[PDB]
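> The structure is given below, and queries will be raised subsequently.
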Amino acid sequence: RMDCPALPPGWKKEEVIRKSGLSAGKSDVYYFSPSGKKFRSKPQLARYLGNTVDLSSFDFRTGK
Amino acid sequence: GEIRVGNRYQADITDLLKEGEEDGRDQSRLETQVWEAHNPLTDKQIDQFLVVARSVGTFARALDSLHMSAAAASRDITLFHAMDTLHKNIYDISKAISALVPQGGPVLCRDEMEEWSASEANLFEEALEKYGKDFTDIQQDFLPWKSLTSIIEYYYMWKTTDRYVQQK
Amino acid sequence: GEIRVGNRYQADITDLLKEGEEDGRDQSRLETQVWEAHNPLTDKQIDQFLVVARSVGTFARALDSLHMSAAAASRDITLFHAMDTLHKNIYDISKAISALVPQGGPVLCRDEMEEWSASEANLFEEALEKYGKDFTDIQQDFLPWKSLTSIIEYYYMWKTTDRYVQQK
Amino acid sequence: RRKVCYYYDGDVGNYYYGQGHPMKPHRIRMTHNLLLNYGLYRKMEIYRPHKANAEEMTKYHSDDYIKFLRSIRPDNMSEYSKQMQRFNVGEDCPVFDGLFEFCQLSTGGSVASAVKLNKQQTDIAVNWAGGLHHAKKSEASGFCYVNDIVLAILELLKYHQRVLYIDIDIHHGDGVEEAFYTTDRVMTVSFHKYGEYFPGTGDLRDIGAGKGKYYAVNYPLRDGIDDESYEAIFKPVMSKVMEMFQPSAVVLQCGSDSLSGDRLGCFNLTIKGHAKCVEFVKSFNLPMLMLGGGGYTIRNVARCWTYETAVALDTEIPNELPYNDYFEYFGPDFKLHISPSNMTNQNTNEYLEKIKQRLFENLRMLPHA
Amino acid sequence: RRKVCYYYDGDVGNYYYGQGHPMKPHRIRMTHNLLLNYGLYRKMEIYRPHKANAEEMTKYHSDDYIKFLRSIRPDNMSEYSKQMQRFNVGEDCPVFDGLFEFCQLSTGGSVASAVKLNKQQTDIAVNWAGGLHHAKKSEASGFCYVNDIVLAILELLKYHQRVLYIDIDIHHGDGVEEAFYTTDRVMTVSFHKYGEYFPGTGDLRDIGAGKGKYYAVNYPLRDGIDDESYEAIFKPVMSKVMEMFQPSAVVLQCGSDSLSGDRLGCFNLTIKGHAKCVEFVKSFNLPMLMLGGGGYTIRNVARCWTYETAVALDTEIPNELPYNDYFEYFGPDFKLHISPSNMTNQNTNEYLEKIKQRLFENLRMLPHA
Ligand SMILES: O=P(O)(O)O[C@H]1[C@H](OP(=O)(O)O)[C@@H](OP(=O)(O)O)[C@H](OP(=O)(O)O)[C@@H](OP(=O)(O)O)[C@H]1OP(=O)(O)O
Ligand SMILES: O=P(O)(O)O[C@H]1[C@H](OP(=O)(O)O)[C@@H](OP(=O)(O)O)[C@H](OP(=O)(O)O)[C@@H](OP(=O)(O)O)[C@H]1OP(=O)(O)O
Ligand SMILES: [K+]
Ligand SMILES: [K+]
Ligand SMILES: [K+]
Ligand SMILES: [K+]
Ligand SMILES: [Zn+2]
Ligand SMILES: [Zn+2]
């Protein structure tokens, strides 16, 4: 769980490698709120944050 | 998509110095030279020295795989070090060669690629395949004793690895 | 067990030359110098050059086992060649190093030990174990394409072989 | 044959913008390394640039913008977020470890070289790290944090009455433009894509203001421009520019995202065409300061600036790439040059000549005899 | 410190006497190689001797003895057998491929060096190949085919009135003795085993003849002589010799078969003791010409002449043998020095003093003031 400096304080990003199946070796990216709530996509994260951040130019995968 | 005007946008334009005025800029605080282009040496001699710098390097790593050590010694870091050794010694071949064998002993230059341990290399291939290209977390969780910027230098060198085949 | 007297035993004694007479002896027909003992070089520099001469040699045989090639390059033939390269180039380190890397390419010196093929080496160990130390017959019947004197030089070098254990 | 000074700090390839980010400083290290193996390194004066301190960065920027940069880290990233938004540091300009170090090297290279040019002890000076042209006085923008170009130019003005700034980068050089928008001493010429593209500025009608009116030249362009079309509109315009603006020092930003097959760019230029511009400029025998800039297919960025360095040394190099630490990066081919794509050039002759003429009028407004 | 000239031809180690034969030229190559690795090579003037031609070998030998040698081969070995018997070439002096080449190198080394001494451009000159002292005018003997020593001496007589010849070899130096038996210009001193030993000559009563009477000194000895006994009888006698014979050039044959544990020899000398003689001679600061000679435990032959070369350079060397191509030859120890054996010294003080006195009388017969 890495701090994501471009999100507000306490937000973290984690990348997880798939271990088996059709997409073995590909990864999934997750974000965690300061309280530890887990988010799995850009629109889910944007819905949660609302107007407190502008995510138009935010690259969900890299966190930049 | 708009260009702005005002004190908070434009730069204050620096006035041309008088014929008597001097810019007052200390050049040693700004640069330090690493290779003069007008040398008493010829291409052949520099080329030759580079071969020698490579040979020492191979013989160095023979003193604690032949082709491997030679290739290792032929990498750029060794060459760059060879071009500095020349310049530091004022392009005196005879003096510069002493530099390479200080006290009868040769010198070793190893880039992060070659320098890392087998197990560090291993750690890296686990951290990448697990955290992708997130190099601060790759250090924090996998190689915390290494400095970020060494992990970067390693990354790029590793991308050319032979055993490395992400393409098909 | 007897010492003899007469014209057919004693030498005719060579008369001392007059202060005006000259011995008339062409020194180039008698000797050719291979190392001057009073050099502008210091022990350190010669030592250093020898290391370099060794490194080139190892890097040479890397271009068509690491420790093996280094030891190979550290043998006396390479060193002797290094001391001549110095003297031929008038003890100019910078000039002498060019000699070692003529056109960007290194030089290889291999003694008969290293130079022989696996199968020639094999032939030799059959010829010895079969004809003992009779080196003209060893050539005639086993290595007839080699010159006797190369087989001798090889013999002695081979006597120090590791895999060679005649003692217990 | 012109004397060239090359500025490089080994650390610059190792600073990293962030996962998924297109700007990759490593491309300069790739160039550096090719230059050594193509034997060009040998032939020019190689300088390590000392770090530029806040002292000289504030010669243009805010005392509290640089202060912010000197201070900010990924540690205190959630503490500063207030100031982060005021200064544009985020979505496409990340914070990242070493950021301020990176800026110091890029700026040091450009400044040191400017001095070198003013001190009249070089003809050409090259700093591929530099060229970061989107930066503003009080905010970062388009991957640029410090505008090394402005600072460089500001030093040149100390000895040069008129400084010409040429910008090949596919993106409009709005940082260097805005900084000099109201002055007649510096003329900013820029050739770039326009229309649904960053930074949204630099159309035909962007001419300058005040004393700086008729001193900001722009050439807006659509997709797919050839070497042939580009050459046929660069030489005419630049010869007029020299003719009219009569500068005494040139600063050519050699942005490599105007090449074909760029990740972000959508132009169809080859290294050859791209370089023809550098060669044309060099021909005007003025103190010249080559900087880099954009470029996001780094294999080609490497190729380009390696080639364009040769051009400054007017030495030939083979298409055969020399072996190097990153040799394996260069495709199955391992060649220096790239060829153009089947991509369609939407810059019809009619559209280029309309614009050309409008610019020729603008340039005629300057004083001459 | 004295200047030294060293003569060596790489080929000399490679000539071979024959299966089962004790004389092994390879021992010179072993020395050569140690000298290089002990760093001594470095410190002296190294010369390759050109081949001595029949021209200068016949300056002492028969025009038809050398002719025979130049001609003989192992091919025409059964054709010549007539002449083979007249010239002693067989049982212990084999024919072998390169034989005449071997002689030319041994003789070339000694002659070249003699010249070098006469030309006054060295103080000491060393040729380990040489020293082959059993040869006669018209026949080979005791492994010696050409007497390089005589030829060497004959050249020295051109500039030196009195030439002293000292012979340490365990075998009596009858070749050099017989060649100069009737002259007063050359004094031949020899210390050797006697009694059921080769060459059967050189007892107490062997004094010379004619003008050469009282100019051939000999010291006959039994088995097992120490360094201590040898030293105590060499220095006294040689100081008298110098005192009386007052020479102007010395030729020291440094036969190494007088060392302990030789294959053919039966003396109990160490390298140290053996060398003490070379050092003592050198001390008399005369133009000096060191030759080798016998020696048949080649590991020690190598050691000896390596050490004795150091002595001529008055430089120290460690007991630690340096690595070399033949390093593995030197036992489990790999040391330079040898120690004496438990072997019993049958040279009682009474027997040595009897002889000593007889020689002191002989030497007193020379002219002096
Ligand atoms: O290592 P990075 O700096 O993150 O860049 C890599 C790299 O691109 P470069 O080689 O031009 O640096 C990959 O190229 P290869 O390693 O495959 O040669 C590329 O893969 P593709 O070239 O196949 O696109 C990949 O892109 P992606 O992440 O889309 O697979 C991209 O990473 P970034 O996209 O994060 O820059
Ligand atoms: O190779 P060669 O010139 O014929 O000499 C060898 C050799 O003696 P050197 O090493 O002193 O030359 C042997 O020694 P190693 O190879 O065993 O070390 C020795 O064997 P010993 O030392 O065990 O006697 C052997 O003698 P022999 O043939 O009696 O076994 C002897 O050969 P020659 O006797 O023919 O000289
Ligand atoms: K542009
Ligand atoms: K302007
Ligand atoms: K004797
Ligand atoms: K005599
Ligand atoms: Zn751009
Ligand atoms: Zn003897």
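Residues displayed in chain D correspond, in order, to Swiss-Prot positions 8-376.
Each Cβ is built from the backbone N, Cα and C atoms, and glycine gets one as well.
Feature list, courtesy of Swiss-Prot:
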type	residues	note
ACT_SITE	D:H141	active site
BINDING	D:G27, D:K31, D:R270	1D-myo-inositol 1,4,5,6-tetrakisphosphate binding site
BINDING	D:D176, D:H178, D:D264	Zn(2+) binding site
MUTAGEN	D:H141 to A	Abolishes histone deacetylase and decrotonylase activities
MUTAGEN	D:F287 to Y	Abolishes interaction with CHFR; when associated with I-297
MUTAGEN	D:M297 to I	Abolishes interaction with CHFR; when associated with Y-287
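For each feature listed, report its degree of burial, its nearest neighbours and the pertinent distances within the displayed model.
The Cβ of D:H141 (mutagenesis position) lies under 8 Å from the Cβ of D:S148, D:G149, D:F150, D:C151, D:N154, D:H178, D:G180, D:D181, D:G182, D:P206, each of which sits 6+ residues away along the same chain. Reduced to three states, the DSSP call for D:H141 (mutagenesis position) is coil.
Note on D:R270 (1D-myo-inositol 1,4,5,6-tetrakisphosphate binding site): other Cβ atoms within 10 Å of its Cβ, all shown chains, come to 12.
Taking Cβ-Cβ distances under 8 Å and a sequence separation of 6 or more, the neighbours of D:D176 (Zn(2+) binding site) in its chain are D:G138, D:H140, D:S197, D:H199, D:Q260, D:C261, D:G262, D:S263, D:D264, D:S265, D:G300, D:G301.
For the recorded site, D:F287 (mutagenesis position), the DSSP three-state label reads helix. Its Cβ taken as reference, D:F287 (mutagenesis position) is surrounded by 16 other Cβ atoms within 10 Å in the chains shown.
Around D:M297 (mutagenesis position), the same-chain residues at least 6 positions away in sequence with a Cβ under 8 Å from its Cβ are D:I131, D:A132, D:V133, D:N134, D:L259, D:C261, D:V285, D:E315, D:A319. According to its DSSP assignment, D:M297 (mutagenesis position) is in a strand.
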> Using a Cβ-Cβ cut-off under 8 angstroms and a sequence gap of six or more, which residues of the chain neighbour D:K31 (1D-myo-inositol 1,4,5,6-tetrakisphosphate binding site)?
D:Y23, D:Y24, D:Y303, D:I305
> At a CB cut-off of under 8 A, do any of the recorded positions D:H178, D:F287, D:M297 come close to chain C? List them or say none.
none
> Out of the binding-site residues I have (D:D176, D:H178, D:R270), which ones have their Cβ sitting under 6 Å from ligand 7?
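D:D176, D:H178, by Cβ distance under 6 Å.
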> Please report the distance from the Cα of D:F287 (mutagenesis position) to the Cα of D:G27 (1D-myo-inositol 1,4,5,6-tetrakisphosphate binding site), rounded to the nearest angstrom.
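Between the Cα atoms of D:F287 (mutagenesis position) and D:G27 (1D-myo-inositol 1,4,5,6-tetrakisphosphate binding site), the distance comes to 36 Å.
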> Looking only at D:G27, D:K31, D:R270, the residues listed as binding 1D-myo-inositol 1,4,5,6-tetrakisphosphate, what is the longest Cα to Cα distance in Å?
12
> Checking proximity to ligand 8 here: which recorded positions out of D:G27, D:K31, D:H178, D:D264, D:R270, D:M297 have their Cβ closer than 6 Å to it?
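Within range of ligand 8: none.
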> Once D:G27, D:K31, D:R270 are set aside, which residues in the chain still have Cβ within 8 Å of the Cβ centroid of the 1D-myo-inositol 1,4,5,6-tetrakisphosphate site?
D:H28, D:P29, D:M30, D:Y303
> Starting from the Cβ centroid of D:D176, D:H178, D:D264, which together make up the recorded Zn(2+) site, report each further residue of the same chain whose Cβ lies within 8 Å of that point, ordered by sequence.
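Here the nearby residues are D:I175, D:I177, D:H199, D:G262, D:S263, D:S265, D:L271, D:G272, D:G300, D:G301, D:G302.
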> Can you filter D:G27, D:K31, D:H141, D:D176, D:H178, D:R270 (the recorded positions) down to those whose Cβ is less than 8 Å from some Cβ in chain A?
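Checking chain A against the recorded positions, the residues within range (Cβ-Cβ under 8 Å) are D:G27.
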